[PDB]
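Mind looking over this structure? Questions follow.
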Number of protein chains: 4
Amino acid sequence: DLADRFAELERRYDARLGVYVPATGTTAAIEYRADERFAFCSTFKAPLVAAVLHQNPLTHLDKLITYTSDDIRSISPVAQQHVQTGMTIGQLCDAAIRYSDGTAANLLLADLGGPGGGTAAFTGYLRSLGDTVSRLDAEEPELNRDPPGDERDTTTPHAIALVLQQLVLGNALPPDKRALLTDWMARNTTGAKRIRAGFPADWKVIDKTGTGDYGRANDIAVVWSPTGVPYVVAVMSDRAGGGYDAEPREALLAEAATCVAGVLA
Amino acid sequence: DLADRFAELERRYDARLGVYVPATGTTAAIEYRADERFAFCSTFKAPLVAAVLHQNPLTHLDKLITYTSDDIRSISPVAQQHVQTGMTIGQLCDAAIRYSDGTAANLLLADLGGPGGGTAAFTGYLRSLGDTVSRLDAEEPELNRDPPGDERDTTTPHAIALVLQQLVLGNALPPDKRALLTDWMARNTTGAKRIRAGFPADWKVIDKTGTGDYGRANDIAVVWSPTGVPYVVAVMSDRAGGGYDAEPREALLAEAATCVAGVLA
Amino acid sequence: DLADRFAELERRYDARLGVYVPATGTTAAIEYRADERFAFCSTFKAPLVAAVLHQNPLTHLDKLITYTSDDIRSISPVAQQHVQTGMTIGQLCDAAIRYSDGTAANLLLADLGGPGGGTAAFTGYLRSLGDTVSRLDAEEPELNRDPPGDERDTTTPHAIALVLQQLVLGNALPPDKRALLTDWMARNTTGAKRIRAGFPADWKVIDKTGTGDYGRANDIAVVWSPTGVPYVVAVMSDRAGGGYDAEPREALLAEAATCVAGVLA
Amino acid sequence: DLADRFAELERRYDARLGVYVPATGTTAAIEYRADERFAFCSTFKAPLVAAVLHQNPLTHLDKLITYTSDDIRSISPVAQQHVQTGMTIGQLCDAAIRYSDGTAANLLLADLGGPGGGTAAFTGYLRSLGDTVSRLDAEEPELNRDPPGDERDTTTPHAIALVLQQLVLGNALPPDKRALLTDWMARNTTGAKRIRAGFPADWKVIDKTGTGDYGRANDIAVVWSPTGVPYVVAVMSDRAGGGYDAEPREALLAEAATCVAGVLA
Ligand SMILES: CO/N=C(\C(=O)N[C@@H]1C(=O)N2C(C(=O)O)=C(CSc3nc(=O)c(=O)[nH]n3C)CS[C@H]12)c1csc(N)n1
Ligand SMILES: CO/N=C(\C(=O)N[C@@H]1C(=O)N2C(C(=O)O)=C(CSc3nc(=O)c(=O)[nH]n3C)CS[C@H]12)c1csc(N)n1
Ligand SMILES: CO/N=C(\C(=O)N[C@@H]1C(=O)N2C(C(=O)O)=C(CSc3nc(=O)c(=O)[nH]n3C)CS[C@H]12)c1csc(N)n1
Ligand SMILES: CO/N=C(\C(=O)N[C@@H]1C(=O)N2C(C(=O)O)=C(CSc3nc(=O)c(=O)[nH]n3C)CS[C@H]12)c1csc(N)n1
């Protein structure tokens, strides 16, 4: 009867909607296509920064990474302003989470090192979290482009929600690093019209968006009730039936979120 | 399931909760104790103003109403400061709705004329709108003091939603007067922590609160979805079993609001 | 060049304006007719409360004072709701400051005891604060009605500002009682259009209004800058040239207040 | 004496303050560094939109503008979410004014056409309004990064105040387009802590902010007194001597505005 509304949202927006809200002490899990695969798009950038924070002392944030204009591919509002100066790892994190900067994501992946420009190590980091389903295989911007049915660069609402839960509410990171990740997510600039727009203002919402082709629009959020109770909300969506150029529907995610807000109220 | 969620709100907040949202083309009616009686409190001030607008040309709003300190018998944030100046009917309407001014309501009731200082005339106005259930019996401040179980000064969420629906979305008032009422409710200063607090920010909420003893807390709203689709939302609550001094719990109204929002999204 | 703006305001509103802002460490005193006499009106109710708190061991706030309808004189939104209940001193304090309740002020005056229904003791309380200038001679509502030029029931902006300064920023009261007075002033419901309306929202404003005949409109405030710097602002006004029935002008007080805010920024 | 207070602010905030308020019938102009050059930053986005409106029939607002990830080279809260969807000229105007979107500004500059990617046409539009002083030389984001003393991408408080005056209060724009601009400025989301924070809440403030390196913080506003009298407030500031990374002091602009309000009250 919650599922009835999500599928009505799917019909409204001609979209495939994936939602996961992990169970807590007081609420049952919310699952709609919780285990179907959806493309990460930029949502991997949040666990990416967690991986970077994990592998390395806080001090590593100050390392200056220089890069060239040839490295700038995909939306990079911050990295485009810093080719000449370079960027520290730390700000690369900042840009990757708060602005969904793709160049910053690629540099952080390279900083993870290893085959596929870091994707195997980032996949590995998710595994160290118990997420065996998700995988990152390409860099920005290729990871937004895989056709439907392709398992590359996909997660599921279930897996990615649980990952975020460990990163923000659990002990994946020592409190020092958990605060930095949580702060960047909290000051994200890309999610205003998604999960943030679907919850009442007095719910705190930290989130990481993802947007890609085939109408891919994701949002991963930690939301706090007015009473301060946290819930992890994974909302993922695509419109593959509309082809590569199918437009993402931000309103779809805000609606799905309001529905989740209604069950969490 | 929605009824189940309301029942938990009721249990959580030691309160009796009444919710009504009239059906639309796209949504079924939402009813929880839709036909149980709850005390008006200052929620009557909105149809009160409608009555004055209905039986008077607009220019009647400019009429100067003078009154004495002896008329200041209830909380009157605006009327208390204008004993020496007088106040126009227009100003009284504004004060009754936006500040829940009790003297302004009594003076608007007086402007209605008839037995009981306007209370029979205002009830009659509810009758001409098809509300056979509601009744206003006392003035400010007595109408907030009636004991639980007494039908005096009571309405139901069903009835008041239907009244508010005709006033804001229907043709109870010509567009002239409808705009003035809609504006006053829209700039209401008392409802931020009630239905407004439960709906996402991109929803428009115009509302009239009511608060009284026995933990009475009401909010009647017309809300517009981001798509611009209107809904009438009546939420009434009391904690009468907690006696006269029971504190109203606004968060219950915000929670009930969020649940409704989740079903309407 | 500030006197030029106040006298501008006086000319605009056909009014006598009295302004006093005590000097602080960094700012000079602001004085406009700071030492001319203005009628207390209800502004005495705030130091009245400080008097009651000063001479009683706090438990006295719970003492129940009963009164009769013949005792209800002048604007009394709270007292006229508690006749069969009576009202505790605490409630009377709260009513006198936050609602300017005149009946509550008279009962607190009586509770100070002595000739003239407490007015001599209250004057005496002011003397203990170093204000040798002010005097209270009548109860509500007579104290608002003295003709211009009559020294009875008058203070000066200078005098009341320093009095309020000691009550809120100094040590007239022990910290317990100072908290009760300040909180009452902070939640005052009567000053929204006076000093409060002249200062930017991010300046905190606690205040006590006074209004009377001859266009008497006062507001005494303690204001806190966005930096948290306190200032005492006494703004008093009458329009005696317009006779007993002269209307008070709140906008004069907000404008004068804005002028002050410009100097204190 | 106002100048002395502006100098204190300058000392207080280690900042250079530029203030202009054009004369009206009742008030003399307020000038402090009125003819000194300050960097535009995003305040140009307001006349930029007017330039687009001036050159185009309203019908042009619905024209769909498409762009690529390479166009996202500066902070673009709205445009970065619409690379796959594209954006309407109207949306771009809205985004440029209300969210200070850097990409929306560049597309609107491009919409003006001509040398420097629209920069010459925009400067010319300022020239056609009688602004002989101001110049736009770079697009976003370079136009925020000119070193102190460099005249590129600078205006004066005098010039921009007069430009803003003609746009909102004069006849630079026909009434239909003038309302769209005024509406966009009125719903600005970035000016809460500047001129708005320094004027009393009952003053109406529409504004366009600007922020850049060297501690640059501007706010240009049209403000209406409670009586509805309009005033243009140009406040510009930088902390250039503090180097590229100086950060802006919004409270300086709010404090400066409070000073202006006190003289205009
Ligand atoms: C929740 O996000 N809301 C935003 C939004 O998109 N804001 C962004 C955000 O967080 N921003 C930040 C920064 O990253 O710190 C900034 C600073 S960006 C910057 N800092 C420097 O130190 C520097 O040298 N150069 N630059 C360019 C301002 S707003 C933009 C917003 C824009 S308008 C509005 N009403 N809200
Ligand atoms: C005899 O009357 N008794 C009253 C009474 O006058 N109630 C009126 C009523 O319905 N009113 C409304 C409103 O419109 O909701 C209100 C509630 S608004 C409000 N009040 C606050 O103190 C506050 O901090 N925030 N907000 C938002 C004002 S009282 C009036 C009363 C008030 S509390 C209580 N237990 N009884
Ligand atoms: C700060 O002033 N602003 C006001 C205003 O006048 N609010 C008042 C204020 O502080 N109020 C209070 C109370 O006494 O706590 C209340 C409580 S009234 C009340 N409470 C009881 O417990 C009871 O037994 N009886 N009654 C009557 C509600 S608003 C009024 C206002 C009016 S509309 C709006 N948005 N604000
Ligand atoms: C290369 O450009 N450099 C920029 C820049 O993008 N400037 C633009 C400009 O003028 N903008 C404006 C605005 O409209 O004022 C703003 C101010 S918005 C804002 N962000 C916050 O985080 C916040 O807490 N409050 N507010 C109000 C965003 S940057 C853009 C910059 C911003 S801070 C800094 N040191 N440089």
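Per Swiss-Prot, chain A residues shown: 43-307, in order.
Technique stated in the header: X-ray crystallography, 2.3 Å.
The backbone N, Cα and C atoms fix where each Cβ goes, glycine too.
Here Swiss-Prot flags A:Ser84 as active site, acyl-ester intermediate. According to Swiss-Prot, the active site, proton acceptor annotation covers A:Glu182. What Swiss-Prot records for A:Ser142, A:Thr251, A:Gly252, A:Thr253 is substrate binding site. A:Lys87 to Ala appears in Swiss-Prot as a published mutagenesis result, with the remark: 200000-fold decrease in catalytic efficiency with cefamandole as substrate. Under its mutagenesis annotations, Swiss-Prot gives A:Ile117 to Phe the following note: Significant increase in ampicillin resistance. 2-fold and 3-fold increase in catalytic efficiency with ampicillin and nitrocefin as substrate, respectively, mainly due to an increase in substrate affinity. Here Swiss-Prot notes a mutagenesis experiment, A:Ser142 to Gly, with the remark: Significant reduction of catalytic activity for both nitrocefin and ampicillin. Leads to in vitro clavulanate resistance and decreased susceptibility to carbapenem inhibitors, but is still susceptible to ampicillin-clavulanate in vivo. Listed in Swiss-Prot as a mutagenesis experiment, A:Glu182 to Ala is described as follows: Loss of catalytic activity with cefamandole as substrate. Under its mutagenesis entries, Swiss-Prot includes A:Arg236 to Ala or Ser with the note: Significant reduction of catalytic activity for both nitrocefin and ampicillin. Leads to in vitro clavulanate resistance and decreased susceptibility to carbapenem inhibitors, but is still susceptible to ampicillin-clavulanate in vivo. What Swiss-Prot notes for the published mutagenesis of A:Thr253 to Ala is this: Significant reduction of catalytic activity for both nitrocefin and ampicillin. Only minor impairment of the inactivation by clavulanate. Larger increase in resistance to carbapenems. Quoted from Swiss-Prot for the published mutagenesis A:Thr253 to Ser: Only minor impairment of catalytic activity with both nitrocefin and ampicillin. Still inhibited by clavulanate and carbapenems.
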What same-chain residues, at least 6 away in sequence, bring their CB to under 8 Å of the CB of A:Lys87 (mutagenesis position)?
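Once residues fewer than 6 apart are set aside, A:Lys87 (mutagenesis position) is near A:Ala138, A:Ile139, A:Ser142, A:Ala146, A:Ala147, A:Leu150, A:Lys250.
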So which of the recorded positions A:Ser84, A:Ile117, A:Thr253 end up next to chain D, with Cβ to Cβ under 8 Å?
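Cβ contacts with D, in sequence order: A:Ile117, A:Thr253.
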Let me know the largest Cα to Cα distance in Å among the substrate-binding residues A:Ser142, A:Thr251, A:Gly252, A:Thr253, as an integer.
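Taking every pair of listed residues, the largest Cα separation comes to 9 Å.
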Hey, for the substrate site built from A:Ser142, A:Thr251, A:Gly252, A:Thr253, who else sits with CB inside 8 A of the CB center?
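Leaving out the recorded residues gives A:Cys83, A:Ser84, A:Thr85, A:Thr232, A:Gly233, A:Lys250, A:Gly254, A:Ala259, A:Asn260, A:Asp261.
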Which of these recorded positions is closest to A:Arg236 (mutagenesis position) if you go by CA atoms: A:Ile117, A:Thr251, A:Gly252, A:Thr253?
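Result for A:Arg236 (mutagenesis position): the nearest of the recorded positions is A:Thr251.
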Ten-angstrom check, please: count other Cβ atoms within 10 Å of the Cβ of A:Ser142 (mutagenesis position), all chains counted.
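Result for A:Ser142 (mutagenesis position): 29 other Cβ atoms within 10 Å.
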Which recorded positions (A:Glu182, A:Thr251, A:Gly252) fall within 10 Å of A:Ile117 (mutagenesis position) by Cα distance?
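Cα filter at 10 Å returns A:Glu182.
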I'm trying to understand the geometry here, so how far is the Cα atom of A:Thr253 (mutagenesis position) from the Cα atom of A:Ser84 (active site, acyl-ester intermediate), in Å to the nearest whole number?
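A:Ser84 (active site, acyl-ester intermediate) has its Cα 6 Å from the Cα of A:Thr253 (mutagenesis position).
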Just counting, how many other CB atoms are there within 10 A of the CB of A:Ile117 (mutagenesis position)?
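There are 29 of them.
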Looking at the recorded positions listed here (A:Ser84, A:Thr251, A:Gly252), whose Cα lies nearest to that of A:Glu182 (mutagenesis position)?
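The answer is A:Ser84.
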Are there any residues in the same chain, six or more apart in sequence, whose C-beta is under 8 angstroms from the C-beta of A:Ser84 (active site, acyl-ester intermediate), and if so which?
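Correct list: A:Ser142, A:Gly144, A:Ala147, A:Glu182, A:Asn186, A:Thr232, A:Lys250, A:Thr251, A:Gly252, A:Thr253, A:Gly254, A:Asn260.
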Using a 10 Å radius around each Cβ and counting other Cβ atoms from all shown chains, which of the recorded positions A:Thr251, A:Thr253 yields the largest count?
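Result for the most crowded candidate: A:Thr251.
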Going by DSSP, give the three-state secondary structure for A:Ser142 (mutagenesis position).
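Its secondary structure by DSSP: coil.
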